[PDB]
Amino acid sequence: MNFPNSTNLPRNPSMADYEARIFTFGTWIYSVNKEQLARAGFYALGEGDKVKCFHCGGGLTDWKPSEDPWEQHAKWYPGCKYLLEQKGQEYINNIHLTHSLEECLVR
Ligand SMILES: COC[C@H]1C[NH2+][C@H](C)CN1CC(=O)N1CC(C)(C)c2cnc(Cc3ccccc3)cc21
Ligand SMILES: [Zn+2]
């Protein structure tokens with residue numbers, strides 16, 4: 001799978017700019033919004049809806065309409081420094097508590 005980057009230095013600096021990430025998508029048919037994705041640090045791999053974060057290297061796929069780019073970034077890549085910079089730890093905790101409390105009402 002490859003370990004997530006938790007340093008303050010991006011794993012993919014060529015994708016550090018919003019505009020660079022935006023080009024990777026092209027025509028995007030998926031339920032998830034490409035500008036929203038690029039904003040959350042993601043660029044497209046060109047394989048279905050597979051994206052990676054420029055900073056942590058974290059990969060995500062199979063975007064349901066109910067799944068938010070930032071929330072998913074926090075769910076699966078909580079050590080991402082870009083995520084911490086943009087959203088703050090207070091936002092990150094809420095998302096974590098929300099997901100971890102979803103583990104309650106399902107089970
Ligand atoms: C499949 O789980 C549920 C889905 C549902 N839709 C959400 C938007 C996201 N969510 C997590 C996810 O997609 N994960 C979690 C985990 C970290 C375990 C992981 C590992 N590898 C891949 C595949 C991949 C490899 C390389 C680049 C991109 C994608 C996807 C993936
Ligand atoms: Zn990240």
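Please read every residue number as a count from 1 along the shown chain.
The way this entry was determined, per its header, is X-ray crystallography, 2.3 Å.
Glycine is treated like the rest: Cβ placed from N, Cα and C.
Annotation source Swiss-Prot lists Zn(2+) binding site at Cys53, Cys56, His73, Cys80. In Swiss-Prot, the entry for mutagenesis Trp63 to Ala (Swiss-Prot position 310) states: No effect on interaction with SEPTIN4 isoform ARTS. The structure shown retains the original residue. One entry in Swiss-Prot concerns the mutagenesis experiment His96 to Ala (Swiss-Prot position 343). Its note says: No effect on interaction with SEPTIN4 isoform ARTS.
Ranking the binding-site residues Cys53, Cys56, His73, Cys80 by Cα distance from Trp63 (mutagenesis position) puts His73 first.
Residues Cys53, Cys56, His73, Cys80 make up the record's Zn(2+) site, and a Cβ search at 8 Å around their centroid adds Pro4, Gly41, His55, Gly57, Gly58, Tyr77, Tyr82, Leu83 from the same chain.
In the structure shown, the C-beta of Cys53 has more C-beta neighbours within 10 angstroms than that of any other entry among the binding-site residues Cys53, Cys56, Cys80. Among the listed recorded positions, namely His73, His96, the Cβ with the most fellow Cβ atoms inside 10 Å is that of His73. By the rule that a residue counts when its Cβ sits under 6 Å from some atom of ligand 2, the recorded positions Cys56, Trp63, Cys80 yield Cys56, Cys80. Under DSSP, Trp63 (mutagenesis position) is assigned to coil, being neither helix nor strand in the three-state scheme.
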